[PDB]
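Chemist: Handing you a structure now.
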Amino acid sequence: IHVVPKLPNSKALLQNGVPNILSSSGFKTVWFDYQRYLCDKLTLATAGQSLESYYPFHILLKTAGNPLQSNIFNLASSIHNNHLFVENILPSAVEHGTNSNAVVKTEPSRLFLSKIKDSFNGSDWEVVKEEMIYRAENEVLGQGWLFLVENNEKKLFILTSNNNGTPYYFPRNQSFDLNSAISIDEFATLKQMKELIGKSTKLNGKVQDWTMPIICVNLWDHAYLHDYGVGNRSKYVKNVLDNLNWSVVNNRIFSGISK
Amino acid sequence: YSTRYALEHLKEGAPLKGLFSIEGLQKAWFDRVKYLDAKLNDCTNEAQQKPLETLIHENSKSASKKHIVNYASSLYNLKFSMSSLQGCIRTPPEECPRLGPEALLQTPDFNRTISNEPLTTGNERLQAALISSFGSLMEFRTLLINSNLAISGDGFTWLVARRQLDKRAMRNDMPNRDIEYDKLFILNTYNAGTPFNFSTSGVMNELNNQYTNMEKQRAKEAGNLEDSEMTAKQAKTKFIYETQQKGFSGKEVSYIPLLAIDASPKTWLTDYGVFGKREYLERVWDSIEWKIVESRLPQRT
Amino acid sequence: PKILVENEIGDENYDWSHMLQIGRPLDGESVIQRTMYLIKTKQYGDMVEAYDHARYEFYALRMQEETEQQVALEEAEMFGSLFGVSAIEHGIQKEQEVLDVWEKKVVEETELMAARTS
Amino acid sequence: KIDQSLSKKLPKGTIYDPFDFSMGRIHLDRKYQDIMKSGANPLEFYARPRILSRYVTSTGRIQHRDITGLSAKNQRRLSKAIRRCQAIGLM
Amino acid sequence: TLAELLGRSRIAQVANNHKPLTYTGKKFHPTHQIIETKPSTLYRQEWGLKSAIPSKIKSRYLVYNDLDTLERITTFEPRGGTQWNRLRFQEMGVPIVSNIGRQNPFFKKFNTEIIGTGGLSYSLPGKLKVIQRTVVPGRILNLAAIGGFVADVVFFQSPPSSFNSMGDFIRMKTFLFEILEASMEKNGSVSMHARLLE
Amino acid sequence: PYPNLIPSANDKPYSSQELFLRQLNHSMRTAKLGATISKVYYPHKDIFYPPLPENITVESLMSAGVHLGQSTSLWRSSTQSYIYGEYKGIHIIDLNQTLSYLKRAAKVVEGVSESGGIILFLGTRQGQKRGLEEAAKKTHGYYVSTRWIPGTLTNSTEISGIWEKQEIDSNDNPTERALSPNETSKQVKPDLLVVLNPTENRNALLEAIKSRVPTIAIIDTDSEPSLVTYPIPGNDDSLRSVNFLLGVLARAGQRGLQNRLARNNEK
């Protein structure tokens, strides 16, 4: 079986919560119910199936082809996306010093400053904050998430993650709204993708795209409809985008070397 | 922005017959319409007079209507879905517990007693139609809730008749030709729903031949030279020898909406805890105002 | 596919009034362990009747799963999803691969007989 | 056009497999290629020279229990019926 | 209890069956249950059988009849792969009339005869994926094996040139077929019809 | 830990020599904390984190396959006392006894290890090359994975005098002192020869009996429960089983090794 991961100092969250973002409530209809519902739904799908011994994130990637497994895959990605989402929306206050952390949160990290500068052509990250809201509002018709995404092109770009798309596997990002007719130009990208992947896995290799996601903002009903409301979908994104613990984002960029 | 897109049975400040909480319908309809009809006005003014169908049927995929189409389809479906209801006779629900294992309880109905039925609502002929078009209303009842359970985002399960009385009737000038269905089928509409047929070639060849007719011009210098469709020779058949046909027979794909059901968190999350979709649909099937569907039922050959 | 490999059988106390359990996947084995309640608790009567009651219980879970399976794709298919190979694709590639061998093989067999008989 | 010994023709009813579509498979099959056998007193057919005509090498010869493969009793009674039929005019 | 433990053993969850591992007989329904193993166990060379499966086996799916036998070996064929055919039935998306489903969709003390779809289908017969199905490609036998299931090829007009084009490689060639439909004869055999698009 | 690294540069597209290090950081750090598979056995386990002798249970054995026996056609009748019944033509072992047998077995190793014991785990079926090596890794014992050179124990001062001997202290610290020709030229007898596939290693079992050396093995429904000091009913075939049993003995050994390396600290 899998185990919904305990949140840092959920002790507060149980009745308290993430300053500004949410008090208790929220995660009650997300981490402590929604997450479990599908975490179990997967654990129930994984039953009797190798897909389980491995973390669902591994499965998320594994369940790429054989679309007949998408059911499990979509849920799987949601499982993965949500924790990434919680991490972004994680208060993750620092400990020690006894006295409650003075939240000297390192804002856009030094590296992040340059990352966006190149990502959006000499533009400010905070500028992107609302640009992001613009994109999300005009890249979703129902459920989904928001996702800053670093690429092998070190353009730390942002992807139009939808419902529960794969923030990594380009062939399954779920960006084009097949429901909403798309301009022939997006179809050009579709044509490319048909060809691009058609030959990548052609030698047993799903496009090895290191499209690593960075900042996740759930756009599922639970994300906004649960509490903030309907027209507040964007408004909910507002406070979230207003402040994001950077400790995680600081460690979401291949910034240094190792072995 | 007038309550034209509404029926009094859907009342403001009304906990939709328990099914929805006092503000449940606000958060699944009234407050939803707020932003919804707002964007509709932002999109255009024909909304004041022309129904959503107009803008929608105005264009399969307008480069501009893109966003407009979404707002249009949503409210249209809301109407088709909310209208066929009548309020299940149960008190406002509690937080369906850690279901999943707690769910799948009783018997996901498969051959175990049907409840609110066309028969129970004196919709006898349609009751037979449903048996004849879905194994048996039991087998029909089975798929409905399940299909909606399948949804993982904002989507709507639908029941139709896909009338195929005969090709050529509008040019034959048959205004009194109340569409005459041949069978009854189920289809779903997510984010923004369209008849169905995965609009196979509805948008396929139209975007497809687009890039491919260009393929020859795309090679601006000449045309990739002798080497022709090649990897796309059999692939141009993507629709040419296939989806062109997959467009259903010979260009006559049309569906007849009768019973439709939303599968958006907003509709169930409200009172049906975090996963009561099934209980939501349970109350739903037990809240279907059939008469409207029999009223929504065209005659058959 | 069934998970015959038994995991720490110790932590497996399972409430079997329902034909589903966390960890244990869906299988005919679940149906069997289910009929036991209906014959132990005696919710139903004899073994034959008991099993059937759960047999229809199983079918439902399987019926819903079948729709769920298609929904993933259909929906994902209608939501920015590209697929490198499908069930039909393995069904053709591997098959066409095999044809490589057979075609070459008959190149010797049929022909060798012409010389073997001419 | 092609020779028989090289082309399986699984009936549609069956389940064809990628290997199944191979020569190996053909060879494999070859390798692994009766009211009396059912349980009727084979002797009772002491006359009916028609039934006994079956398990016969077509040379007035009965078969070793490598072909007939009938039950010891069934085969011995079948053999006795054949021998008795020789006495009973017909066959 | 020792037995209680065994009564729930995965080994016993799998029923016994001594049906030949070659079964030259025409095959319609599967003969044994495939044993799935996580890649981990495969490297650990563990399969849960009485004896470890030889490294020569590199599949993750095998079928076993005898945990172990006099020959001091386990009788297993690593060619258990029905996982593909049935899944392809889902890849084909077509329902079975299943005679008449009185009350229960499959209807029927013991349902030995007319078992039903036979776990080949658990979906509502009617759905809109039908949109003219999805012309699934099949290998024309002359009959056409579609997704491991032979379906009699039908066409508006007989196209000899199409057969001549593939010559003797008619089965080697795969043509998309708008499956007309399939049915499960009480002997658990699926009979279907193809749509040669030629 | 990457000396051969040329951080691409500025415009250079992510160097595919270090792109991987990003996935490495993407692992040990973020990895997959969102959803984590739990309550699941992994072939990785047992050989590394094994049950302490007292923590064992019938279910743990049944899970690890320490029960399935040989066929009801190859049974050395010499174990109607350790057999629990027949199933699917297999003789299931009375694990209740297996537990008592494993309990005692483990005890011998710990006690032996607490006495400078020279354990030499022996196994030859394929796969044990690691489980065994790692087993002796913990108890500072010795191991043999291939076939047992017939004569190792009895004909020692011939088969095994080429190999060298190290003077170890009570904390197993190489004394780093010279061992005289004759001194290093004699017999290094094992004080507890564990066997993991008795069925086909008798040459060692018989030799040890005639070498006055205690043995500990994993008898099956075929091996003879007599050629060994402490028979442990189990399943010789599958390696998860053997690795479970070996594991238990291994940790029993480790605890003793620990307790022994602790008395030395007192002074």
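In chain E, numbers come from Swiss-Prot; the residues present are 2-109, 195-215, 221-233, 244-299, in order.
Even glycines carry a Cβ here, placed using N, Cα and C.
Experimental mutagenesis is annotated in Swiss-Prot for E:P260 to L, with the remark: Suppresses defects in the 5'UTLs of COX2 and COX3 mitochondrial mRNAs. The note that Swiss-Prot attaches to the published mutagenesis E:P261 to R is: Suppresses defects in the 5'UTLs of COX2 and COX3 mitochondrial mRNAs. Among the mutagenesis entries in Swiss-Prot is E:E279 to R, noted as: Suppresses defects in the 5'UTLs of COX2 and COX3 mitochondrial mRNAs.
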Chemist: Round to the nearest Å and give the CA-to-CA distance linking E:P261 (mutagenesis position) with E:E279 (mutagenesis position).
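Modeler: Pair distance, Cα basis, whole Å: 19 Å.
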Chemist: Let me check the 10 A CB neighbour count of E:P260 (mutagenesis position). How many other CB atoms are there?
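Modeler: E:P260 (mutagenesis position) is surrounded by 14 other Cβ atoms within 10 Å.
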Chemist: Around the C-beta of E:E279 (mutagenesis position), how many further C-beta atoms are within 10 angstroms, looking at every protein chain?
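Modeler: Result for E:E279 (mutagenesis position): 19 other Cβ atoms within 10 Å.
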Chemist: Indicate whether E:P260 (mutagenesis position) is helix, strand or coil by DSSP.
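Modeler: Reduced to three states, the DSSP call for E:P260 (mutagenesis position) is coil.
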Chemist: Between E:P260 (mutagenesis position) and E:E279 (mutagenesis position), find the distance joining the two CA atoms and give it rounded to the nearest Å.
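Modeler: Their Cα atoms are separated by 16 Å.
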Chemist: Specify the count of other C-beta atoms within 10 Å of the C-beta of E:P261 (mutagenesis position).
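Modeler: Result for E:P261 (mutagenesis position): 9 other Cβ atoms within 10 Å.
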